[PDB]
Amino acid sequence: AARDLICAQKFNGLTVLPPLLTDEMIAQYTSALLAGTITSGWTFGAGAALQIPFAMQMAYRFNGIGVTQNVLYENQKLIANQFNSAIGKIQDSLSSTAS
Amino acid sequence: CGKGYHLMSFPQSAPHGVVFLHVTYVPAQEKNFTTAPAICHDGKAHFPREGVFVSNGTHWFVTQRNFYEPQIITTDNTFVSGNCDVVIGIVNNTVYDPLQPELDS
Ligand SMILES: *[C@@H]1O[C@H](CO)[C@@H](O[C@@H]2O[C@H](CO)[C@@H](O)[C@H](O)[C@H]2NC(C)=O)[C@H](O)[C@H]1NC(C)=O
Ligand SMILES: *[C@@H]1O[C@H](CO)[C@@H](O)[C@H](O)[C@H]1NC(C)=O
Ligand SMILES: *[C@@H]1O[C@H](CO)[C@@H](O)[C@H](O)[C@H]1NC(C)=O
């Protein structure tokens, strides 16, 4: 008895097509980008995938923003703790705020 | 401006359009190496100036990131910051200094 809007839209000649790429393939693209970024920095975006430790990759980024890499190598635990707390703040904000 | 490391580009005309011939640099033949963040020497931590500490099966070298040009670890291309118990993954190796063969002469 509860007639939907979509049934009337289909019965009046309007049709919604499905997208070509499914959400599983979009998530696999996202997973490939994350795995490449984490395990190779930016080199996978400029040719072959070149492995590097993540602390040395972060030291390369720190030299990129104009800070000497000893600042990273003497504060690695504090930087990792700040990153973990920031990720927890993002997931709590996305759990709470819906706007 | 193309895929890779950009060097130049060349414009060309086209009917209702333009065509760019982007010139790019692409790394080709990678090789595996054993790396470390810092070098411990005489209770001092040596970090590379602009490069990476790599190693073959026996020795240690410092080289640039985008090409394999190994060189001897020297105080000219390294800087000192603190001591050896603050860096995770530090390895013991000697550091050459240029003044010592001039002194022992
Ligand atoms: C690793 O690097 C070292 C760098 O010293 C190489 O040792 C040299 O090998 C050549 C042979 O091609 C000798 O002529 C030199 O006298 C060696 N140097 C020293 C200080 O002994 C070594 O061959 C490289 N490879 C391996 C597998 O250890
Ligand atoms: C480096 O090591 C990995 C793991 O052992 C291996 O699969 C790879 O063929 C090696 N060589 C290169 C050039 O990556
Ligand atoms: C480096 O040398 C110091 C003193 O010579 C020693 O205490 C330390 O264990 C050495 N490092 C490693 C990894 O063995």
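Swiss-Prot numbering applies to chain A: residues 845-943, in that order.
Method of determination (from the header): electron microscopy, 3.4 Å.
Cβ from N, Cα, C; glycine included.
A:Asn856 (variant position): 7 other CB atoms within 10 A of its CB, across all protein chains. Recorded in Swiss-Prot as a natural variant, A:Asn856 to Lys carries the remark: In strain: Omicron/BA.1.
Listed in Swiss-Prot is the natural variant A:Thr859 to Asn, annotated as follows: In strain: Lambda/C.37. The local packing around A:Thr859 (variant position), expressed as other Cβ atoms within 10 Å of its Cβ over all shown chains, amounts to 6.
Under the heading of natural variants, Swiss-Prot lists A:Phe888 to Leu and annotates it as follows: In strain: Eta/B.1.525. In three-state terms derived from DSSP, A:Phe888 (variant position) belongs to a helical segment. Neighbour density for A:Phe888 (variant position): within 10 A of its CB lie 17 other CB atoms from the protein chains shown.
Here the Cα atom of A:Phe888 (variant position) is found 41 Å from that of A:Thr859 (variant position).
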